[PDB]
Structure formats: structure tokens, C-alpha cells
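Asks: So that we are looking at the same thing, I have put the structure below in C-alpha cells.
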Amino acid sequence: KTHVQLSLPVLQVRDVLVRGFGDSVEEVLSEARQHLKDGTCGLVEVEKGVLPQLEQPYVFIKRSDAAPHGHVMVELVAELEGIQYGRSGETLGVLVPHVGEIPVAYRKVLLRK
């Protein structure tokens, strides 16, 4: 399937134990896609002071369209030193590994895979 229905656990930035997916744009997109598939991917909602507490490169989920079955359609865009690889809509948040942090919420998305 080109799209997969996922419910992403929303984590508070100060709870996150693994603050990025790796060391290159290509690696963080690869790792992010693998974690999304394995159900080991969390979402941190971007606000003032969040991104400096996470590790670059960043992986964003961005709204790709205006929401089947409650699931917002999203795609992955990476960022390294102010340059983004991909072009999409509004940021829903920044992806991180999920290693057992208690979420504050769930974000239903339809991921272009």
C-alpha cells in the first residue's frame, strides 16, 4: 500500500530519551521510515524551544493534503542546518524514536510510504 494508517504517540520533548534518528538526511529518513513501519516512532509537537532540545538532522511529518477515517495524510521532510529535503504542507511535529516514554496523546496520520 502507498499509504499506511498509523497512530503516533505524542511525547513531551523533555521525556524523549533518543532525540534523533541518526547523522545524515538520508539516514534519519531511512530510520524514521523503519520506526514508523515497526510502530516504534513518536511525535513531538513543535513549539518555541523544542527543536534546539532535539538532534539534527530533524525528520518532520507535514500535511500532504486537505483526512480519511480521521487520519491526516502526511509525508516526511528532513532538515539539516536550515535546509529541508522535501517540500510539503504544515508541520504536524518532529519524529523521534519511541523507546517506552508515556505519551500525552495520539496523532492519527495516513503516511505516504
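In order, the residues displayed for chain A correspond to 11-76, 79-125 in Swiss-Prot numbering, which applies throughout.
Looks like X-ray crystallography, 2.0 Å, at least that's what the header says.
Just so it is clear, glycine is given a Cβ too, placed from its N, Cα and C backbone atoms.
For reference, Swiss-Prot lists these features for the protein:
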- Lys47 to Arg: In strain: Omicron/XBB.1.5, Omicron/EG.5.1 (VARIANT)
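Describe the structural surroundings of these features, if you would.
Replies: Under DSSP, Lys47 (variant position) is assigned to a helix (H, G or I) in the three-state scheme. Long-range Cβ proximity for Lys47 (variant position), meaning a same-chain Cβ under 8 A and a gap of 6 or more residues, is found for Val14, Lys125.
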